[PDB]
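For reference, the structure is listed below as C-alpha cells.
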Amino acid sequence: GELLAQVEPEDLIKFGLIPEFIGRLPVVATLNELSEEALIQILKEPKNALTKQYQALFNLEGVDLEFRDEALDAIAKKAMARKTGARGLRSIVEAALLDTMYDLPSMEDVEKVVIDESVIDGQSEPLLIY
Amino acid sequence: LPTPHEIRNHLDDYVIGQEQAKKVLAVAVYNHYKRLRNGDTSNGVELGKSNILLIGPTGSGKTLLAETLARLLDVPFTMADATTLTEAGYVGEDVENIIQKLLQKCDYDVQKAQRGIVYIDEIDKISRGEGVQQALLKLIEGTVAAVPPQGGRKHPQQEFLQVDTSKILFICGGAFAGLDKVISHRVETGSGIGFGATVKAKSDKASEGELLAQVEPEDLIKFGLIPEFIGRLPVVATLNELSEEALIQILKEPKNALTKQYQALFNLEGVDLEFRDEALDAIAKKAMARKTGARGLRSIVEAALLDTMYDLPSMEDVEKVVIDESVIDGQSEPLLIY
Amino acid sequence: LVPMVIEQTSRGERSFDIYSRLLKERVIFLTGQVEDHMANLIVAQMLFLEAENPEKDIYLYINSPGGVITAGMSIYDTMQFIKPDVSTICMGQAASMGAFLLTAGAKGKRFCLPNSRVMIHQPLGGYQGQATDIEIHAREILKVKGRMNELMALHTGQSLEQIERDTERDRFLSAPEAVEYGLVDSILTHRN
Amino acid sequence: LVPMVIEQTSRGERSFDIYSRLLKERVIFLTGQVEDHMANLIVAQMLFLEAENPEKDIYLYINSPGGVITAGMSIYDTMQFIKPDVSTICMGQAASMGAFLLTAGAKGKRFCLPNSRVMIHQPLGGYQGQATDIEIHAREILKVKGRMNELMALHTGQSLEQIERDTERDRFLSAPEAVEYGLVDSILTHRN
Amino acid sequence: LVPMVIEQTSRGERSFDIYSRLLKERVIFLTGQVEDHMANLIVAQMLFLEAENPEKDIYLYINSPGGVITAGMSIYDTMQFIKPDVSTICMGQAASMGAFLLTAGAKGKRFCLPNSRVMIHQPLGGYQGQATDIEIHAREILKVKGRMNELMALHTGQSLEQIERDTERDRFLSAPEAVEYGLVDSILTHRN
Ligand SMILES: Nc1ncnc2c1ncn2[C@@H]1O[C@H](COP(=O)(O)OP(=O)(O)O)[C@@H](O)[C@H]1O
C-alpha cells in the first residue's frame, strides 16, 4: 500500500505486459490492503458474513452462536498477519472452533456457546453455557 | 508525398519546442517515401535506406513523433522496446514478430507493411548486451522474415508470407544520459573534479541541448555501441529538453491538447471549464520535479479533477467551473459558479 | 587492520573498505595531527564529492588535537569554495585547529557530541636566527593571529575583542558551552 | 598474519578476513591501548551496522588496558546515540576506559568472562608550564573526573559518593565482584 | 590509508584511489618538501597527460614548504616544455620553491585561495672543504640565485632590481598581495 499508487508503465513492462497494452489502459484503479476496521465490518455487516454462516451452521444442530465485539478485533489482527485478505478470517475461525465443533455433537446439555477475544488467542477454550 | 516543410508543419501542430528535430525527420522520412514512391527505379543506381537515431531525454516526444508522421501519411505503425528483446534466446522469432504486429494494422499486406514505419526505444540499455546488437543490426541492414498468413490454426511453409525489411524505416530511439559527459570531455575541458572544473549540476541541463547536438561516432563507441551498428544509423536527430514553460504550452497549444480533452468532457455534461494560467504553472512545476516530462501532465490533471468529476454530475446549479493554482495543491476546491 | 564490508547493488555484491564505504555516503574523517599530507587527502575527498552531487551535503567528523595552520587553512578554503554545505560533527575533542574547522562548518549544520571537549588557543610558533629575521617572522605570526580571530568571530558571532581575550590562553569548552559561544549549533544526544 | 575464511552465500563462495567475517555478524573488537585512530575505526563500524539493521543488537569485545579519555568518549557517545543496544563482553581485562565502556553497555546485556579482571581508577594527566596555564588544565581534568564519575554512577547504579571513594585509587574487581558493583550484569561461564 | 572511489560508466565500474581518480581529470598534487623522487613522480604525470591530450590544460595544486632547487627545476622546465598550459593553484601555502612553481604557471591560469600564504627567499646552501672548492660552489649558488631572480621577474613582471631587494630575506605575502606583485592572477573564493 502507498507503493502501487506510484505504478508507472516501465515497471509493468518488466513484469511482462506489452507496452502497447499499457498505453491503451490510462485509467488505473489500485486497491489497498484492508485495514483492521474494514475486516471487522465484513465479519458481521454483510448478509453472507462469516459469522452469520457459522451461526446458521450451529442453528442447524440446535445451538446458537454468539461472537463478542472484542473477539472480532483479535480475528482481524490475526487475519491481517496472514496477508490473505478476507479469506484469512475463515482460517482463524476454523482453528479456534476446531475443538468445539469436533466435540459439540457428541456433547450433551449444551444449549449455547460463546466465543471471546481470549479464545481467539488460543489460551482459553470456547465458553459453554449449561 | 508532401514536401519536408509541409511535414514539419504537421508535426508543429502536435509537437512544440523540437523544431530542429522535426527538420531532420522531415527530410529523412521524405527521402524514404520518395524511394518508395520512386518504385520505377529507372536509373541503374540502387537507392539505399537511411535509418534515424533519436537521442533525447525521457518524455521528450520521441514516441509521439513516430506515430504523428504515420497520421499524416497513412502507414502502419508499431513500437518495440530493446529490453523486451534482450533475452538473447531465439531472437529471430521476436524480430519477425514485430513486423507481424505491424502486419495486423495493415491488413497483412506485404506491400503496405514494407512502407510502414517501425519505432524502438531505450537502446542505451543494450549498449555496454553485445550479442543483442549483433542480431539487431541485421534487421536494420535488411532481412527477409517469414510470417504466418493472418494467423490461422496452422499453415504450411509455402503459405508463409515473407516481408523484406530493407524497405521498412527503422527509428532506434534512445536516451543517453551519460553520453553528455563523454562529449564535454572530448569537446570541452577534461576537468570535472578540480577547482577549475565545471560542476554546475544545477539540473538546468540547458547546455546539454547544444552539447548533445555535437554527437559523433567516437562518443557512441565509448558508450558501448559497436561501430557496425552505428554505421547503419547515419541520420541522427537530437531533442534538447522540455522546459517548465514548454510544458505549459503543451497543455493547451496542441490540437488535441490535454486541457481541450477535459474541457470537451465537461462541455457535453452541461458545464464549461476554465483553466487559469496560475493553475498551469503548478501543473508544470510538479511535472518538472517528478521528471515525467509531458507524461505526468495527464495524471496530475486527472487527480485534481477526480473529486469534482464524481460530484459534478450529481450536483446541479453549477453554471461554470474555474480552476486556480490553489486547487492543484489540493488545499482548495474548484470554484463553482451559480 | 581496517575491516572490509560488502555493499549490495544492482550489479551484485561489492567489497569496500570501512572508510571508503562511508566516503560513498559523503562522510569524511578528520583524525589526528593536522598535516599537509592528510589535508590534501581531505581536500581531494571534498572535490570528488562536489562533482558527484554538489547539492547534497558533506559530513566532516572531527576528532583531532590540532596542528599546522597552513594545512588546516587549505581545508577551510576548500569548504567555503565548494557549493555543497559541509556539516561538521565533533567526536571526542576539537582543539585549536579542529575547532576552527568545526565552527567553519555550514550555519545550522555544526554539531557536537555531549561529552566532546572543544579547546581554542592562539597560534604558537618559533624562529631562531638574526634579529632582522625574527622581526619578519614575528609580524607574520601576529598577522595570522588576527586573521584566525577575524574568521572565528564571523562564524561564532562574537565580537573580535571577546575572541581575542578568550583565545589569549587555552580555553576549554564543553559541548553545551560551545553552543552558547557559537562554535556549534546543536547537540546530538540521541537519534530521533 | 590474519587468516582468511570462506563464507558460503547464495551468490557463491566469498573470502573474508577473520575480523571482517565477525563484523558481518555484528561483532566489534576493542583491543589494545585506546587512541584516536582505533576509536574512529570502531565508530565507523557502529554506524555501518546501524544502517544495515538498526533493530539487531551490536556486540563489543573489550580487552584493553585503557587509554585516552577523549577517544573513549567518541565511542561512548556513539553507543548511546545509535538505536541498537550495544552488548559489552569483557575478555581478559577492562581497565579505566575499557571498564567505562563495558559498564556503558545496554542494561542487561553487559557480560563478563569468569576469569576476567576489571580495574577502575581516576583520570591521570600532566602539564608543564606557567602557573596560570596549570590552573586551566588542572580545572579541566577535575571536570572530566567529575563527569566520568557521574556517568559511572548512572550505569553501575552506585551512589556518586561511593564512586569517588573507590576510584580515588586503583581498585581491582573480579567478574563476580563486578556484578555486585553493577559494572556488569551476568557471567558467561558455559554455552547453554 | 587513502580511500578508494568507484567510477561508474556505461562500459562498467572501475575502482581508483582518490589521487588516481583526480589524475584522470588532469589534477596533479604537489605536497611536502620538494625532492628528486617526488618531483620525478610529478614529471611522469605531466608526460602521461601530455600524451593523452596535448591541448587540455593541466592543474597543479601546490602546498609545500619549498625544497631542493634542482628537483624544482625539473618540474619547471617540464611545464614549459610540454604544450599543455599548466595551471597552478596554491592551497595552504607556497614557500620559495612552491612559489617559484606557482608563478611559473601559464599566464592567466595562476590562482590562490584567499587565506594562502606565499613566501619567497633566496637560495640556501653550504659547503665544507678547501678554499678553492668553496669559491667554485659559492659562484655556483650565486649563478643559481641570479637565474631564479630573472625567471621570477619574467613571470611576475616586476623589475629584476625589485626582485633582488625583495628576495634578500624572507618576504611573506598574502593572496591579495600576490596578485598585485604578479605571482598569481586571481583569487578563487567561491564557485560562481
Ligand atoms: N512536445 C510534446 N508535446 C506533446 N506531448 C508530448 C511532448 N513530448 C512528450 N509528450 C508525451 O510523452 C509521451 C511519450 O513518452 P515516452 O514515450 O515515455 O518518452 P518520449 O516522449 O521520449 O518518447 C507521449 O504520450 C506524449 O503525449
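Residues 16-207, in that order, are what chain E shows, numbered as in Swiss-Prot.
How was it done? The header gives electron microscopy, 2.6 Å.
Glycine is no exception: its Cβ is also placed from the backbone N, Cα and C atoms.
Listed in sequence order, E:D32, E:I33, E:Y34 are the same-chain residues at least 6 apart in sequence whose CB falls under 8 Å from the CB of E:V17 (mutagenesis position). For the mutagenesis experiment E:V17 to A, the note given by Swiss-Prot reads: No ClpA-ClpP, little ClpX-ClpP complex forms.
Swiss-Prot lists E:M19 to A among its mutagenesis entries, and the accompanying note reads: No ClpA-ClpP, little ClpX-ClpP complex forms. In the three-state DSSP assignment, the secondary structure recorded for E:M19 (mutagenesis position) is strand.
Within 10 Å of the C-beta of E:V20 (mutagenesis position) there are 23 other C-beta atoms, taking all protein chains into account. While the structure shown retains the original residue, Swiss-Prot records the mutagenesis experiment E:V20 to A with this note: No ClpA-ClpP or ClpX-ClpP complex forms.
Record note (Swiss-Prot), mutagenesis E:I21 to A: No ClpA-ClpP or ClpX-ClpP complex forms. The unchanged residue is displayed. Sequence-distant contacts (6 or more apart, same chain, Cβ under 8 Å) of E:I21 (mutagenesis position) comprise E:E28, E:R29, E:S30.
There are 13 other CB atoms within 10 A of the CB of E:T24 (mutagenesis position), with all protein chains counted. For the mutagenesis result E:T24 to A, the note given in Swiss-Prot is No ClpA-ClpP, little ClpX-ClpP complex forms.
Quoted from Swiss-Prot, the note on mutagenesis experiment E:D32 to A is: No ClpA-ClpP or ClpX-ClpP complex forms. E:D32 (mutagenesis position) falls within a strand segment according to DSSP. Note on E:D32 (mutagenesis position): other Cβ atoms within 10 Å of its Cβ, all shown chains, come to 15.
In sequence order, E:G81, E:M134, E:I135, E:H136, E:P138 make up the list of same-chain residues 6 or more apart from E:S111 (active site, nucleophile) whose Cβ falls under 8 Å from its Cβ. Under the DSSP three-state reduction, E:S111 (active site, nucleophile) is assigned to helix. If you look up Swiss-Prot, you'll see E:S111 marked as active site, nucleophile, on the strength of a curator's inference.
One entry in Swiss-Prot concerns the mutagenesis experiment E:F126 to A. Its note says: Little ClpA-ClpP or ClpX-ClpP complex forms. Counted within 10 Å of its Cβ, the other Cβ atoms near E:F126 (mutagenesis position) come to 23, all protein chains included.
Annotation source Swiss-Prot lists active site at E:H136 (among others). Residue density at E:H136 (active site): 18 other Cβ atoms are found within 10 A of its Cβ, drawing on all protein chains shown.
One mutagenesis experiment named in Swiss-Prot is E:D185 to A, and its note says Loss of protease activity, forms ClpA-ClpP complex. All protein chains shown were included, and the count of other CB atoms within 10 Å of the CB of E:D185 (mutagenesis position) stands at 18. DSSP assigns E:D185 (mutagenesis position) to coil, not to a helix or a strand.
Annotated active site per Swiss-Prot: E:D185 (among others), in sequence order, evidence recorded as a curator's inference.
Around E:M19 (mutagenesis position), the C-beta neighbours below 8 angstroms that are at least 6 residues distant in the chain are E:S30, E:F31, E:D32, E:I33.
In this set, none of the recorded positions among E:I21, E:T24, E:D32, E:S111, E:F126, E:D185 has a C-beta falling under 8 Å from a C-beta of chain A. Those recorded positions from E:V17, E:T24, E:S111, E:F126, E:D185 lying by chain C, with Cβ under 8 Å from one of its Cβ atoms, are E:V17, E:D185. E:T24 (mutagenesis position) and E:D185 (mutagenesis position) have their C-alpha atoms 49 Å apart, to the nearest angstrom. Cα of E:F126 (mutagenesis position) to Cα of E:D185 (mutagenesis position): a span of 21 Å.
Those recorded positions from the list E:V17, E:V20, E:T24, E:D32, E:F126, E:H136 that have a Cβ under 8 Å from chain B Cβ atoms: E:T24, E:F126.
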